[PDB]
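J.: Here it is, the structure in full.
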Amino acid sequence: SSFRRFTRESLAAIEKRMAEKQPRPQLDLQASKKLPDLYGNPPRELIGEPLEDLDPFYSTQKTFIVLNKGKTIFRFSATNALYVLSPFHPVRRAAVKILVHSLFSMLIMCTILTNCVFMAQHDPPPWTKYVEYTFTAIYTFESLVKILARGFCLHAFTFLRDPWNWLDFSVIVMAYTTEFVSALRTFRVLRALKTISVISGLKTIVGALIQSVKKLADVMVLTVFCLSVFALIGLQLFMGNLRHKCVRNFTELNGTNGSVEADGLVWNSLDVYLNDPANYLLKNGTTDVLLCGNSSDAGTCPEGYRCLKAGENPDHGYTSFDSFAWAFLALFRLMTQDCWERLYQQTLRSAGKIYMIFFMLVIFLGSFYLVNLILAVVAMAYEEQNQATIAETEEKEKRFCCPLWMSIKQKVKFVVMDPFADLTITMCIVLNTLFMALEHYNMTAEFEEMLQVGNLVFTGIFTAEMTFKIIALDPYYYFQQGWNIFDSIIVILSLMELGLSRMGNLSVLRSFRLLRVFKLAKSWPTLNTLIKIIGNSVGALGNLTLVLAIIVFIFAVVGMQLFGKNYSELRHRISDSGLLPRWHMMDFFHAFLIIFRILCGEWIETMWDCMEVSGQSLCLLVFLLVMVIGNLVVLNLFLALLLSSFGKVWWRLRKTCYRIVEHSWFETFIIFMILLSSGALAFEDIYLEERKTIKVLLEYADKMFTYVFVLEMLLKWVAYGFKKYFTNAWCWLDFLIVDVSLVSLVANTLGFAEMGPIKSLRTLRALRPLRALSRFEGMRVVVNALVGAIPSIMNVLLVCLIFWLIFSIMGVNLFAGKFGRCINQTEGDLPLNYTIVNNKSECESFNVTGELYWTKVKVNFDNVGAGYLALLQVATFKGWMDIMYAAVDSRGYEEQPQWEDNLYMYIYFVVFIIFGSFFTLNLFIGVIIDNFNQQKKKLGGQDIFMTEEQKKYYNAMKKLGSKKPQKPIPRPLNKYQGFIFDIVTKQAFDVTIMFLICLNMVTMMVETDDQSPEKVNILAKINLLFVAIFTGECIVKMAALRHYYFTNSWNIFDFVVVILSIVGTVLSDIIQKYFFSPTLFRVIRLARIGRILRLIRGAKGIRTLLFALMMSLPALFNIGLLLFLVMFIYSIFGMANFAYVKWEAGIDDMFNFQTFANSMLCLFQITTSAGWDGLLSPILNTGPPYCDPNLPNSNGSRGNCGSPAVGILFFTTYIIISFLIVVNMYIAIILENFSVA
Ligand SMILES: *[C@@H]1O[C@H](CO)[C@@H](O[C@@H]2O[C@H](CO)[C@@H](O[C@@H]3O[C@H](CO[C@H]4O[C@H](CO[C@H]5O[C@H](CO)[C@@H](O)[C@H](O)[C@@H]5O)[C@@H](O)[C@H](O)[C@@H]4O)[C@@H](O)[C@H](O)[C@@H]3O)[C@H](O)[C@H]2NC(C)=O)[C@H](O)[C@H]1NC(C)=O
Ligand SMILES: C[C@@H](OC(=O)c1ccccc1)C1=CC[C@@]23OCCN(C)C[C@@]12C[C@@H](O)[C@]12O[C@]4(O)CC[C@@]1(C)[C@H](CC=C32)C4
Ligand SMILES: C[C@@H](OC(=O)c1ccccc1)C1=CC[C@@]23OCCN(C)C[C@@]12C[C@@H](O)[C@]12O[C@]4(O)CC[C@@]1(C)[C@H](CC=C32)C4
Ligand SMILES: CC(C)CCC[C@@H](C)[C@H]1CC[C@H]2[C@@H]3CC=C4C[C@@H](OC(=O)CCC(=O)O)CC[C@]4(C)[C@H]3CC[C@]12C
Ligand SMILES: CC(C)CCC[C@@H](C)[C@H]1CC[C@H]2[C@@H]3CC=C4C[C@@H](OC(=O)CCC(=O)O)CC[C@]4(C)[C@H]3CC[C@]12C
Ligand SMILES: *[C@@H]1O[C@H](CO)[C@@H](O[C@@H]2O[C@H](CO)[C@@H](O)[C@H](O)[C@H]2NC(C)=O)[C@H](O)[C@H]1NC(C)=O
């Protein structure tokens, strides 16, 4: 009834309606949406035909509606298209019929996919010109349909009205313009964006992505403000420090126009001499110029070398603090924590070791807090649209031999359904995934046969279960749920591998039997959650994954044809020695890998190579665009998955010691000893034997510490009950520590020192700091929080252990003994060509001069135990470079590697990261969030990481943030004071002050290392004007008030910053006429960022976000008290174990474990899980030709080798322990951010 064929009388009626016409359309009637069944199913004769409009909102105007077989509402234009085409024209009727046809949409979709394939081919064949013409013809043909059906721009719903249709018009007009330097074809890849327009599902997701980034202006402004403020701090502190180089010593010849000579050569001038790169000193191992510093903490050049400022720069010239432009980039990289340890070591080496305080604040105030603030908002923004989407569903519902065969069929059915049969199958699955885990590199004939024989017996059992199941219930009913389907495909996949094994030279399908371990999800709940996370990404979140896949492909082909030509021609400017670059862009597969590497968080490493090849300006835009856009989609996908898927004497003495134990003076006495005993541990450096008076003093102190603590335990034992002491977990912790100390002391006095087990027990003195946990309530409440999560953490670790067991066994099968390289020690650690040494047999054949060592990668796939460490390094993105490089080079069993031979081994590492590092991490954070949410509810809706006293202060300080607008200040009746009051209280005065802050902020970015005296004087004069006017505006605003400086707390911040600026601006003039400050002048110069910090008053969004950090300050302090204690404990472990190790990649002469100061620097670097692979490598190696045992050492030890056993345990546990504590910090801000919203 409602639907009818369009008629001219109906058009005239709509005209009359518009006539007397000269407040919201219905959601259910919007375009590209399904029509409700209330109006009725359109007849087959009316589908694809013009029908009158249904919504009264558009009834006034000339609009009409069509529907397809799928009943999608389409609103076209009824006004004359192109001024000649009436809506009733037969050609227009044919055009609109083909526009709504679902077959037409599939035609465009298939064409785009074919075009996307043809755009990924570098150096296309010359016959593709017709294909480009055909794609141009098709795209113009479908574009002409829109013009022939809707108009061009004139009437409401038209072609160039929806923003997405501009893309099609731009593509066709640009394609024809090209048909009417060759790098301008990069615009043709925009045809891949048309996929989003074709699929209606993808369009809404893109709209959701824009909304997510729209709710980020306050955070993005704060992020830019924080980075710019920190850049000015870094600029004024390390201005030109990175240019320090160990220039060779020289002497100046007398006369001869000031010529300078080297040891044997002569240079014309000092400028020419020093700028030469052949007289510097390269760092050991790497090809890096060794930085230095005149400070007492920075590095030192060896004999014959001196520290001089002049030089080019580190990292080809792109890593410097000389200008604000470089300072911003060098600190945005710190914000992302992409290779930040390289800048961490370079700045400490050049400036000094004390400057790690600056890196601590940048990593916290700029990286840890700000990135988490970004992630907190995206989760908040998604929760807002998720609620609305669910709300739109709620309102929709409110409105609305045969008898023998049968006899044996039921008999086997009885056996199959029996629960013991299923349990044995699960037990068989567990054994099968464990028997085949007994795979290593150096096998034997018997072991390989036993493992091979075990394959058929396990495969044969599964076939019998499948054979019995297909006949038991029903052949058709057997398929049913996918659990039965999944078993069928896997069991027949193994049979294909076994049948192929007769000719199976390349057998890898046997590694797919591990997928049967997923059958354990029936009983395991956590395994089910992991499957649901993966299923949601391909299921309900299919569109979001498709958008990410589409975006990654586009950025892969954008860079392939933009930098592909330059990479091939200028490969020598980025080649290691003489070969191709490892990460180039001349091929699509390598182009995609760089995009994937950028998504993983490593961008600047490949940015330097591209900037040195193609162009600095262009490479900066593309690499940063994929960094912002790529992470925005990935973070949206990661957060979407997480939220969607989730006698009287005895009595008398007992009372006396009870009183003394409970006395407060006793409690602080023990705390004093706990801190002192922990402090003396760090004193045992490698120079202890040199200091004769400190080694005996520490030994006496150790005796006193173990005598006081024993007395304390005895007093508690006598006073408190035996059950009371042993029922307290904290008291048990102290009991073990003292027991270890007592055993070591009693063994030393017994004359049984320096033995095997006793000497290992002395190292366990590093657990002495653990006694401080039970005393400070700030740390005890944090420990109480992580103890409650131990059952939840253990469940996730088992699932990740099973998930990583599949990849480790599969990785062992793919690579086992293929990581061996026959290196030549005379040259260096460089694999040789196969034209000389082909395998291990040939390497030993030429082993006549004793210089060919068949070494192997320290972290490799030789067995499941060794494979677990490699997966950990790959998943953590630390040290994975040396794994993929040695894996995409494998050339068979015990064969010499070749450049990119077996190149597609990169796919194995990419898939693992998507599954074992992305989805696995998503499961862990989801469980931890769920667990700690339960603890908050269990505790009574109170913060978990906060003490009782801190709660009072935080609650009291929370009320301080209440906005209570006070009454206006009375006008002073001094005429002149009243006049200045009127011109000051006006808000326009604050705008002028705010404008002056930006000008002062701008004039500090002009600072550069190459500062001429004329530029210095002009800037000094400009600063003098700024400090004068600011004092003037402070002296007139205060003059009007004169009695209420206490109120408006921002009015005291500017008063002290002006006084500080007044002190600074007069000391600088004094300093020029007084003793020159070597480094104190930098501080007073740098103390001017207070003016920049005055912008908080005028920014509401910035102030609110900063208020959340102040809320989370007491919570973060408690968590950080524990992390530093753990870092302190591990540092003492490092000095006792990893001292006197060979200096190598991660262990320089300044970042070793010899001293507490040096070990503290290393552990802070590993706290962010950065560069832990580089530090682990010098411990893993043992024996020649890498290490050299039987080497004399000062502290009794011998040999500079490493300990692979404890070296792996030390770094693996600390990486995990730090991550849990860091995660505790990530959510503490989020909960505070959610509450403050
Ligand atoms: C090719 O041919 C060479 C020479 O025959 C082989 O090199 C030897 O390989 C064996 C193992 O197969 C090594 O034996 C090991 O020796 C350890 C004791 O240390 C020995 O060398 C120490 C000297 O230091 C060496 O390394 C440093 C660098 O760290 C160099 O600067 C030195 O020049 C030395 O090369 C000394 O203490 C002393 O010489 C020791 O003998 C021992 O702890 C191990 O258990 C093992 O027995 C041997 O050291 C290697 N070199 C020597 C001296 O012969 C090479 O393996 C062959 N490669 C193949 C596979 O073809
Ligand atoms: C964050 C994540 O990815 C990145 O690092 C990353 C960096 C830049 C851009 C994008 C991503 C991690 C890499 C691996 C990891 O490494 C430790 C340090 N990181 C910070 C934490 C992660 C995640 C952790 O849950 C953990 O992953 C596990 O699979 C499960 C539990 C885990 C503790 C186990 C051991 C190491 C893990 C194994
Ligand atoms: C730098 C940063 O590291 C990370 O946690 C981190 C996490 C993820 C990625 C990268 C890095 C820190 C986060 C919190 C911290 O504790 C953790 C350990 N680090 C080394 C030191 C920081 C910073 C410190 O200034 C400190 O922050 C405070 O808020 C103020 C002073 C502080 C000493 C107090 C106690 C602990 C702090 C509390
Ligand atoms: C994630 C979605 C929105 C896709 C984003 C794609 C853009 C990052 C690409 C698409 C087209 C590209 C442009 C295509 C062509 C050129 C011309 C090029 O200059 C030339 O004249 C060619 C090179 C030369 O000869 O020097 C500079 C880069 C630029 C603007 C490219 C910049 C990067 C663009 C905008
Ligand atoms: C009963 C359940 C709770 C046991 C859980 C054990 C797991 C925590 C796994 C994870 C990693 C495993 C380790 C991985 C590798 C090895 C090396 C393995 O020794 C070798 O085969 C040498 C390998 C080499 O160095 O080449 C001995 C077992 C061990 C310590 C494994 C012991 C069991 C571990 C700790
Ligand atoms: C290992 O590397 C060296 C080069 O560092 C190869 O060349 C030898 O180098 C030494 C020292 O310069 C010369 O004295 C020899 O005459 C060189 N031998 C030659 C010509 O090969 C050395 O050959 C390599 N080791 C091998 C392959 O035995």
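Throughout, chain A uses Swiss-Prot numbering, with the displayed residues spanning 11-32, 53-210, 216-435, 700-945, 1190-1780 in order.
Quick check of the header: electron microscopy, 3.3 Å.
Here the Cβ of each residue, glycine as well, is placed from N, Cα and C on the backbone.
According to Swiss-Prot, the mutagenesis experiment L869 to C carries this note: >1000-fold increase of sensitivity to the conotoxin GVIIJ(SSG). The note that Swiss-Prot attaches to the published mutagenesis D1612 to N or R is: Little change in voltage-dependence of conductance and decrease in affinity to the sea anemone toxin anthopleurin-B (residue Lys-37).
Could you tell me the structural context for the features on the list?
T.: DSSP gives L869 (mutagenesis position) a coil state; it is part of no helix or strand.
Reduced to three states, the DSSP call for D1612 (mutagenesis position) is helix.
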J.: To which of the mutagenesis positions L869, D1612 does the lowest count of other Cβ atoms within 10 Å belong?
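T.: Output over mutagenesis positions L869, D1612: least Cβ neighbours within 10 Å is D1612.
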J.: Sorry to bug you, but what's the C-alpha spacing from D1612 (mutagenesis position) to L869 (mutagenesis position), rounded to the closest Å?
T.: 52
J.: Just to be sure I understand the break: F210 and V216 bracket 5 unmodelled residues, and I want the straight-line distance between their C-alpha atoms in Å.
T.: 15
